[PDB]
Amino acid sequence: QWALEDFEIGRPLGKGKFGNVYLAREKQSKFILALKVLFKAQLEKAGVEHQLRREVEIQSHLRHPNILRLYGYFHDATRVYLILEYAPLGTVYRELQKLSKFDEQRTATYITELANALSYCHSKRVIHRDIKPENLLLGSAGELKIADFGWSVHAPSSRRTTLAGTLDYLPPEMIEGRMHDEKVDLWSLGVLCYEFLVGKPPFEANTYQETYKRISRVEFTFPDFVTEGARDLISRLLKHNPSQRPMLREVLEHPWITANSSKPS
Ligand SMILES: Nc1ncnc2c1ncn2[C@@H]1O[C@H](COP(=O)(O)OP(=O)(O)O)[C@@H](O)[C@H]1O
Ligand SMILES: CCc1ccc(OCC(=O)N2CCCCC2)cc1
Ligand SMILES: [Mg+2]
Ligand SMILES: [Mg+2]
């Protein structure tokens, strides 16, 4: 069906481990979209074909305003191309680098949008497992969209692939290679809420080996400016024992989220 010849390619939108992502326009319709380019030698080398397949199958069948659409894919003997919805206001990561920290109202609205999207995923027993600022994109009204389903799965699960880069968003069960379920996305939602308010994630350290210790002990503290209601929410989410983390309905109905968020359930 689609091939490269059908698109005019434009400026680079970003880079990941594998993905080189470009703005593009479809020639006959003039439809503007994002083309995510993957090199086949590099997918074969890392042995992550099953991850690409999961990304395509899970993301193309989900439909939610706070989840990024995938429309299709094609392939050309050196490259695989994923046809994505274009997010014009860029990443939450870039926005945090611009502002240093978010205020309480911005933070609670993003958390509501995230918990809405995750509640929808979990209702299909899809776990994302890689929630972090560079995988959250922003639509034309500034609304948050989860993207990058390459690590996503059905629960319950173990981890059969090597963690590559940062431990900062992963919970204890996951870094210790244990078994895990839906509740890992709850833990990453705690880490995000802290990083939005403070400017850095709560277990950040200078080495892999020390980050690993801080996470497995849940060693975090709060700066004076973080309010009592923020603290309460974050402290309920960052629990070592996954079963004690709240359900997402409890997150969306937490008093501090209802006082501060400018969007609903
Ligand atoms: N649909 C898109 N619209 C705008 N920018 C995007 C989009 N998808 C990816 N990007 C940019 O490209 C980066 C890498 O995309 P990603 O899908 O997260 O690749 P990887 O799987 O390699 O992490 C993102 O962090 C963001 O900067
Ligand atoms: C090749 C470029 C391309 C573009 C679009 C597409 O589907 C578009 C589509 O379903 N909607 C439906 C929701 C609103 C508009 C987008 C498939 C391929
Ligand atoms: Mg990514
Ligand atoms: Mg990926």
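Here Swiss-Prot sets the residue numbers for chain A, with the shown residues being 127-391 in order.
Backbone N, Cα and C define each Cβ position, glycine as well.
Sequence annotations record features per position, and here Swiss-Prot assigns ATP binding site to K143, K162, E211, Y212, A213, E260, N261, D274. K143 (ATP binding site) is surrounded by 11 other CB atoms, counting those within 10 A of its CB over all protein chains shown.
According to its DSSP assignment, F165 (mutagenesis position) is in a strand. Other Cβ atoms within 10 Å of the Cβ of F165 (mutagenesis position), summed over all protein chains shown, number 14. According to Swiss-Prot, the mutagenesis experiment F165 to A carries this note: Decreases the interaction with phosphatase type 1 isoforms.
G198 to N appears in Swiss-Prot as a published mutagenesis result, with the remark: Reduces interaction with TPX2. Reduces kinase activity tenfold. Promotes interaction with the AURKB binding partners INCENP and BIRC5 that are normally not bound by AURKA. Its Cβ placed at the centre, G198 (mutagenesis position) has 13 other Cβ atoms within 10 Å.
Looking at Swiss-Prot, you'll find the mutagenesis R205 to A noted as follows: Reduces ubiquitination and proteasomal degradation. The Cβ of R205 (mutagenesis position) lies under 8 Å from the Cβ of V163, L164, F165, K166, each of which sits 6+ residues away along the same chain.
Under the heading active site, proton acceptor, Swiss-Prot lists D256, citing experimental evidence as support. Annotation for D256 (active site, proton acceptor): spatial neighbours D274, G276, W277, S278, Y295, criterion Cβ-Cβ under 8 Å with sequence separation of six or more. According to DSSP, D256 (active site, proton acceptor) is assigned to coil rather than to any helix or strand.
All chains included, 12 other C-beta atoms sit within 10 angstroms of the C-beta of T287 (mutagenesis position). Look at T287 (mutagenesis position): DSSP puts it in coil. What Swiss-Prot says about the mutagenesis result for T287 to A is this: No direct effect on catalytic activity.
Listed in Swiss-Prot is the mutagenesis experiment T287 to E, annotated as follows: Enhances interaction with TPX2.
For the mutagenesis result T288 to A, the note given in Swiss-Prot is Reduces cilia disassembly and kinase activity. Taking Cβ-Cβ distances under 8 Å and a sequence gap of 6 or more within the same chain, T288 (mutagenesis position) has no neighbours at all.
What Swiss-Prot notes for the published mutagenesis of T288 to D is this: Mimics phosphorylation state and increases kinase activity.
One mutagenesis experiment named in Swiss-Prot is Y334 to A, and its note says Reduces binding to MYCN. Close to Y334 (mutagenesis position) in the fold, though at least 6 residues off in sequence, lie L293, each with a CB less than 8 Å from its CB.
Cβ neighbour count for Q335 (mutagenesis position): 9 (other Cβ atoms within 10 Å of its Cβ, all protein chains included). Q335 (mutagenesis position) falls within a helical segment according to DSSP. According to Swiss-Prot, the mutagenesis experiment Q335 to A carries the annotation: Reduces binding to MYCN.
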Query raised in the report: Taking the Cα atoms as reference points, how far is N261 (ATP binding site) from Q335 (mutagenesis position) in Å?
Result: 24
Query raised in the report: According to DSSP, which of helix, strand or coil covers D274 (ATP binding site)?
Result: coil
Query raised in the report: Within the set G198, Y212, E260, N261, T287, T288, which recorded positions show a CB-to-ligand 1 distance under 6 A?
Result: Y212, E260, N261
Query raised in the report: Which one is it: of the mutagenesis positions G198, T287, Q335, whose Cα lies the shortest distance from the Cα of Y212 (ATP binding site)?
Result: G198
